[PDB]
Amino acid sequence: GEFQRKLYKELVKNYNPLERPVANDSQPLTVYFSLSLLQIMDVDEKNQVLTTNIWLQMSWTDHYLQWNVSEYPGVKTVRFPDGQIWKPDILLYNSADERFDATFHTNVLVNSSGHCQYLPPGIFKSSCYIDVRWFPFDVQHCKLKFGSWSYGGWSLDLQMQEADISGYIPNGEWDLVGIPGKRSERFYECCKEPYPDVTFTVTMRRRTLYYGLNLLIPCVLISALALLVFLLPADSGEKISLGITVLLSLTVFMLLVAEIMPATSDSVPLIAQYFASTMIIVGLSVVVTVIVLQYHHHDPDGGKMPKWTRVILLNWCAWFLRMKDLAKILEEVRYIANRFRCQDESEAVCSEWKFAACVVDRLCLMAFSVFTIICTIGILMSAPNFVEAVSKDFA
Amino acid sequence: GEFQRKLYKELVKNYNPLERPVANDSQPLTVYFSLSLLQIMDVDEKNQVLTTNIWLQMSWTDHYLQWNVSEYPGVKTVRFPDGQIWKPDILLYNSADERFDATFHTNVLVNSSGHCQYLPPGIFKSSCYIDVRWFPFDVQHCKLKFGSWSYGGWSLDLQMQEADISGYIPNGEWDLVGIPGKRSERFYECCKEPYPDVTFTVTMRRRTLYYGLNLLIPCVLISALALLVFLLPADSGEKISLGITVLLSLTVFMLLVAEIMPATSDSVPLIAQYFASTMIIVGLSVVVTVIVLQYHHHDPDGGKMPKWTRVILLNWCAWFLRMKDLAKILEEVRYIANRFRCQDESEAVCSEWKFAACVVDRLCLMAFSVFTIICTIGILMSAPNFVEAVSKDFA
Amino acid sequence: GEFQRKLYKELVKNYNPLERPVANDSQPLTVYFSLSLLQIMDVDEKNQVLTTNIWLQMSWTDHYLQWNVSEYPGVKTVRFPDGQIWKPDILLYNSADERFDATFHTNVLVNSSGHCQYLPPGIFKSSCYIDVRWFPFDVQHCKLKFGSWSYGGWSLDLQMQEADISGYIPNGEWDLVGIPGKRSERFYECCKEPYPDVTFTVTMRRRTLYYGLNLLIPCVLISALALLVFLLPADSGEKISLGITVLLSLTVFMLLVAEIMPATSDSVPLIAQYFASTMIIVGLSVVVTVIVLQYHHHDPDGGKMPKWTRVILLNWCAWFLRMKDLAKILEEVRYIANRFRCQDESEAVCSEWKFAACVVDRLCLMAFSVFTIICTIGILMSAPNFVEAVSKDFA
Amino acid sequence: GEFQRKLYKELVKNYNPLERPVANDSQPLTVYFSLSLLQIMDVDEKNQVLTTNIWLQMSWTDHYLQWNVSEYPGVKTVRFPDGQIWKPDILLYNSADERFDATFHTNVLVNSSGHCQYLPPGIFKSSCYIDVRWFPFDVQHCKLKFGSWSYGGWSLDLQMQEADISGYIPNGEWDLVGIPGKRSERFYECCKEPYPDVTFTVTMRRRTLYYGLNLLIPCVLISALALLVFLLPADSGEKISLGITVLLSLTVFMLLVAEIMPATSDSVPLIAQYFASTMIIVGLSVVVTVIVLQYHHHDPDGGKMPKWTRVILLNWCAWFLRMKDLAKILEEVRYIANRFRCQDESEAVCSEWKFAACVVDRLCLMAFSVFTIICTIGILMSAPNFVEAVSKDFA
Amino acid sequence: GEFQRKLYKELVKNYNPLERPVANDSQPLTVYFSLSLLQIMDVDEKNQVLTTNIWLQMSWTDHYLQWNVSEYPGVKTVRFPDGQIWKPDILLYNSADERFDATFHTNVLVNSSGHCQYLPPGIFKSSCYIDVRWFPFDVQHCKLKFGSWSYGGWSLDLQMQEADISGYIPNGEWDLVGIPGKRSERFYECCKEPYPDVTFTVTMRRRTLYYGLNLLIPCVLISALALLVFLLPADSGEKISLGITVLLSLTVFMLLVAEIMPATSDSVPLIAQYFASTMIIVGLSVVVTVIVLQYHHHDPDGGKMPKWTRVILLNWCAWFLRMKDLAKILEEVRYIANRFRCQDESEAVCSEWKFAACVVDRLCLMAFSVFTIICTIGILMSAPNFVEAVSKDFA
Ligand SMILES: *[C@@H]1O[C@H](CO)[C@@H](O[C@@H]2O[C@H](CO)[C@@H](O)[C@H](O)[C@H]2NC(C)=O)[C@H](O)[C@H]1NC(C)=O
Ligand SMILES: *[C@@H]1O[C@H](CO)[C@@H](O[C@@H]2O[C@H](CO)[C@@H](O)[C@H](O)[C@H]2NC(C)=O)[C@H](O)[C@H]1NC(C)=O
Ligand SMILES: *[C@@H]1O[C@H](CO)[C@@H](O)[C@H](O)[C@H]1NC(C)=O
């Protein structure tokens, strides 16, 4: 138009984009700063970073960009691109990014009274420490610290406004708890002036539905599958063909677990020690079934059945469980009969040994069950906010 | 040439690329906006993004770029690069991109009446929520929301035109259903002026041919392979050498399944619960086998054959199935005969127990089949648009 | 030098890099366009793109860049950087690239008569549809479509020249067949002027040596390894310990196959159905060997040997195969003799059943071999250009 | 303001950003250089690089940027962007980076006396040699070498200041030991002037908690699980059903080990030879078992029991271990008796052979245990700072 | 300073950065070119590229940048940034890079006589053909071809200088052999003037320590572990439980081999055919075992022991190996005796068949050993520079 052309020609005359737009040079310039969170992109525990989508919001006042609306009855606001007017240098301090800015400087909008507003959108990669002591049941607090790079507290004083969580697009893996802000001042013992900054604390909680279905339940159908070796009669020629195949079927289960657990060496995750306990129990279940077949396959005429074995394994532990010419012909037939009687005696001795083996089997069955139940309950229930997680997530 | 040189010199004289090219400054500038979809590149459920190839199209009118064709009889159109003439600032709102623009501003073509046309091509990464409750049979709706960053409804009013699906280059994994557009206005209670925007809704459907061939059929040849353990006589020493090898051969099958299923914890996918049901059925098929070999390997002189076991397992359930000197020599020979008779009696008792075991085997065979059939049919048929998917994809 | 300094000062005087360098403004400017292919980098079937290394070549004539060599006896050619003289705006149309250009604008060389030559090198990512119906034996045709963005046919008319395949650096995975070009004109019913474009069609063929050695022969040593279960006597207690281990040894073979096959759901690849046939045959080989051990382990006094079973399995199918006081002592000894005779009769019945089982085993052996041979030959030989591929690749 | 506007207009008048801001051109310009480490991002042994987060700090003095505060009572400091004033050209020498700079040049702050301070933040990818001879127990020293690209020692002399490790954000995988600095001068035999440079040496130590729990303990529960094959009686038909399944269950354990061990061919890592020893011991445990069942399954009438075998295996090694008409009837019965006696003699011979086999089994059991214990202790304890690592990490 | 300010103001007066800085325009400008290799980053055989770290070095003379040191007694050298003075346009020809330059143009240093030096550092991605016929024992020659883009031999003649291998930082995977250079001229039949270029040939050798320890030895302990099946008596019910588990334990070994071997289809690597031979031998070892148990489990009264089988398998091949009223009572007892004699005859026939089986077992054992030894030695020793590789690498 005819009027905005001359307005734009007049506004930028004798304008310096390097000076602070204040009328006295001794008074601070109040800048209002706010943030808007759009979505949480990633939380990386390897490099300890947090990738989020954020729109900043900055507002201030300019003194050399004022005009009278009556003289220009067609224009009420103007817009200036990057590098033509003064803008605050507020930027993220952590900024664990390659280019360190990720801001995409957009246009700046100015009213007829000089009130300037500037909001750039971006994807921010902050650096926060991640604690993974309780890997599945985890709650994290990360920080975003904003401030001016080269302005003091008597030139550019930051002010804080509440964030905006409208339109959050929930992640589906991390449950956002909150994001409060706080403004702080840091004095230095050379200047006696403040250096304000504004920090926002994102607090979030991990969802434990995928891990409780794809990791836990699979490994409780295998830990309890080993115990069947204590209910299988030893007469069948397959007692380690089942005991050693459950261990191999679970060793291949750790190939899809190692792609989930973290690689940090600071602490031992809860799921790691749970899986270690399952490993140890399944491995130790195979040791016992070798001390049972030694009892079952004992030589009839190569042992003595020690008295202690007969008392412990047949009287005490078996009552708790509630188990319970003519002369030559005569000589030849007598020989055959004696042979048969000797075989019968050997069979009786073998039967005693087999009963001892069965008693051992039931004794070993009765204890591994309580062991695995106690371990499974205690390891999982030791973590805090476990009841909170199972109430919010499953139910 | 001689004429276009002076035309280009004259057009850019006293021209400001910051002002809106209108003749009154109080009338809106109508801008026509349209879109062209070239292909769908990716749909990422981890970060919940959608990558597509799109050519935007913008058209408007300029007032300071008008000339008379009679005075310049050689030129009818002109072209201006980026940064030399005014262009609308319409841009995507979601834009879950690092650089946030992905536009590649090309040249602007101007006719002899000022009608300007500008179409930049690009690859756009929008952010839309993805629901994966029914993972294989899935239908998704995503949105692309375009508007002006810093212009109101009384300065730059958007207008909508239909999209263009010519030359779509079908993806081969997602079946496009449609892409309709809609224009909306959003009033604010400080200005009483509209802020129009234009949104296009891409609706697409997932193709279920790869999943039905590479995932389902493999796991129906293994779920039905376990049932053979109920048709194998127990005399052979292989009843757990087959029962436990099918479970291990399916545990290694979940290594190529975990690379397909999503990792979202918001809901339980249909394929996940189907695979869990298969897991549970195959695991429980091994528990029953141990309770069959206990019947087969029973001690002849260590039990009593309870009456209930004899009635249920041999009378009722067995009829539904339609199973059905001289003195010493004499004494020695009599001893041998009595021994043989005792062995015969023991063999008869063992035979009764083996028949009971066979009856149990057939009873257990008759039920697991209906269990697996019911589960397989019901889980898959519960999803909506299942008939539509199988009609469009397979047939 | 003294002369080229004044030449450069004189050439760029009153020069506009925005106008078309023609002497009448009504005559077209002929631009000669050609291409040079350096190597094929990648062919991605997921996003359906083709990445290649290409040097374009453009030539035209300029009217304002002419000088007399006699006046400047030291200079014959000049060079201008990007942004100082007019260049054609020919670019790839498909250009499924993030930055959409990938051109690296180099210097422009000008002779003493204005003849300008300009060749930029780059890596181009085109978008072409990939058909994978016959995955190993595959032939692909992709297109590269070049043209001017904003110039008609009466201002900048494209001309075509043959490509240059010298220095091709063969890929080692794709065998290049050819690359012919074609020029086309597209009229529009608003202007009645042509809009020429130039398209080059790269035709290539896949090499099938890696797949035929690392995927096929592996799975013919396992498909034929299962059949040995039909040559193993049933007396040994290992018949399912071999049948079920070949299936598990091939289920783990699909872990290194799933990383090669494509994920497209448009059609079923040939190798996919070949592997499915191998899976089905190996799985069905285990069903039969359970109906053989049922015949071998039959109870002597629990069946009747149906007449049909005796005729089919022992007369017809067995001839095709070419298989083929004193009283008490007397009473006791007579009892023992009768016992022995009964045992002999039972053994004879068992022997008959075992012979029936062996006949079944040979009958089942004779058919699976022809099944697998027919499937293996027919599935592979059904693809076209199979003889061409095996002649060019292996021999 | 009114005053800083004229100050900025006056400072940049007749200013050249190419000249060194010194007052005599023959005196050196002292530049103070310091570094601040924020966190360690990665240590890559494949390409031998180290990625860290670092803020440099540079300070110097300018002569043309001095003003009087009394004349401008409102301003005390000024700020200049990149490309408007002179800055030192100190950069990292190693800089194994694509863009080689990674600096993000920020603003430069100037006091009222010309003292300039400039600190750019960035992510630096240095190139240092990594020694992995002792892979788990590893200590690394990497270098960062800074200096001026094109300034001598008589123009820009570097000065060193101590680093700053405040706010380190510990990595959780590498334990930082220290980072001392050193300044050096390098004369050349053409100029006789120094060329100073400043080098910082980051010394760090690897944490060995993850490797000692997820790699070692798993493989000590499998190496010791094979030895059970020497405590399992040979009467049960499972002795290579356990010996060969432990080897297969640990062959699948090397799939999750190969993703951790380095691929360098310069030296043999300690964990590699430890795993090789476990491979060899477990594989050799199966060879012995075959030489035990040959003794157990010896033919009664097909051998002689050599004298050496009887002395070594039954006298010496068995005492260390502390093992320990009427005529025809008469003829027929005598025949039966003789048959029985022959069978008894054969059984006695078989019993002798089985005892020899058991002695061999115990002899082989007693040695593999000490072998594996010695190997496990010696291989791990040979590395230096092993006690230091286990004291700092585990306890 | 006062003097360098006026020197900088005077040098750039009337200076054109587009002209060649020569004093006659008819004489060539000699440019000295050299290279410095810092480290080898990668050698990729998929896309056939080579990534290295290189500092170029260029030197020439300028005519308009000369001054008298007496008039400016404080300055001896000057520095100019990119884009202010003339620089040669030498660049890499292959340059299989996205941006095609990777140069990072630094400052240019000029002495008081005009002698200019310019050395940019960078990471270069060249394109060279990689031959992988002998994958472990491999020697590669790649080329780097430098030259001027648009200057002839009568304007800018290249000169060559030796490279600099000081500070090489050895890779640890590729052993550098050398890097010699060569300068060449290429005439064209339109101009009759040379077009010189400079090429450096990097020759390197692969280190074979990782492959010889992590791939070969693992697959030698498994190839020789199968042969134990020929030393295991058939009485034990484990002869296929060991033969088929070694094949499955080696099928899972190809999962960590497929991540190492190349995917090129141009030629078959040596390691590929070695692994194929191991596969074939291990698979064929199981076929023979089935033909041994057919001999051992032969029916006593279902065969005839063909004469050829008795001569070959028991006379010739067994000598090479050095194997070696009263009437009824009488009738009943006679019946029992006859039964016993028949059983004895059947047992004798079975014993003959078992001896034949043992002879077959030893005959098969004696040949597979020489087969595997010959294959293993011949395949590895066929490659050239094998002795050189094992001498430099292992010893
Ligand atoms: C401008 O700021 C600089 C900051 O370095 C001041 O230099 C330091 O000033 C303090 C104050 O006395 C001294 O203790 C230090 O020794 C100074 N540093 C050096 C390297 O000398 C400088 O004095 C300030 N100038 C004015 C006029 O305030
Ligand atoms: C400016 O520096 C250049 C650096 O190359 C000097 O050129 C070399 O000078 C040495 C000193 O005598 C000679 O030995 C070399 O032969 C020169 N190089 C060449 C390629 O000729 C140059 O002399 C210096 N000029 C002044 C005035 O000091
Ligand atoms: C600027 O502020 C100071 C106090 O902060 C005041 O003394 C001075 O008068 C102000 N400037 C003007 C021009 O009034």
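What you see of chain B is 23-346, 432-502, where the numbers are those given in Swiss-Prot.
Heads up, the Cβ atoms here are built off N, Cα and C, so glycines get one too.
Sequence annotations record features per position, and here Swiss-Prot assigns Ca(2+) binding site to B:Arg42, B:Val44, B:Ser172, B:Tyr210. For the recorded site, B:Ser172 (Ca(2+) binding site), the DSSP three-state label reads coil.
According to DSSP, B:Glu120 (mutagenesis position) sits in a coil region rather than a helix or strand. A C-beta separation below 8 Å, combined with a sequence spacing of at least six in one chain, links B:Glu120 (mutagenesis position) to none of the other residues. Mutagenesis annotation in Swiss-Prot: B:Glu120 to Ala, described as Decreases permeability to Ca(2+). No effect on permeability to K(+); the structure shown retains the original residue.
According to Swiss-Prot, the experimentally introduced change B:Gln139 to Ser is described as follows: 115-fold more potently inhibited by the alpha-conotoxin ImI; but no change in inhibition by the alpha-conotoxin ImII. With a 10 A radius on its CB, B:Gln139 (mutagenesis position) counts 15 other CB atoms from all the protein chains.
Record note (Swiss-Prot) on the mutagenesis of B:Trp156 to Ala: No effect on ligand-gated cation channel activity. Counting every protein chain shown, the Cβ of B:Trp156 (mutagenesis position) has 19 other Cβ atoms within 10 Å.
The note that Swiss-Prot attaches to the published mutagenesis B:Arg227 to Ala is: No effect on ligand-gated cation channel activity. Neighbour density for B:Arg227 (mutagenesis position): within 10 A of its CB lie 18 other CB atoms from the protein chains shown.
Same-chain residues at least 6 positions away in sequence with a Cβ under 8 Å from that of B:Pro491 (mutagenesis position) are, in sequence order, B:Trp156, B:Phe159. Among the mutagenesis entries in Swiss-Prot is B:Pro491 to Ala, noted as: Loss of ligand-gated cation channel activity.
Within 10 Å of the C-beta atom of B:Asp500 (mutagenesis position) sit 18 other C-beta atoms, taking all shown protein chains into account. Listed in Swiss-Prot is the mutagenesis experiment B:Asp500 to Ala, annotated as follows: No effect on ligand-gated cation channel activity.
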Spatial separation of B:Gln139 (mutagenesis position) from B:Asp500 (mutagenesis position) - C-alpha basis, Å: 42
Fewest other Cβ within 10 angstroms of its own Cβ, chosen from the binding-site residues B:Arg42, B:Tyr210: B:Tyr210
Which listed residue (B:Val44, B:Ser172) has most other Cβ within 10 Å, given these are binding-site residues: B:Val44
Distance in angstrom, CA of B:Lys346 to CA of B:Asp432, with 85 unmodelled residues intervening: 51
Distance, B:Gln139 (mutagenesis position) to B:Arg227 (mutagenesis position) (CA atoms, angstrom): 34
Recorded positions among B:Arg42, B:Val44, B:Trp156, B:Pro491, B:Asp500 whose Cβ lies under 8 Å from any chain A Cβ: B:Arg42, B:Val44
Proximal residue to B:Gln139 (mutagenesis position) among binding-site residues B:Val44, B:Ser172, B:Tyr210 (C-alpha distance): B:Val44
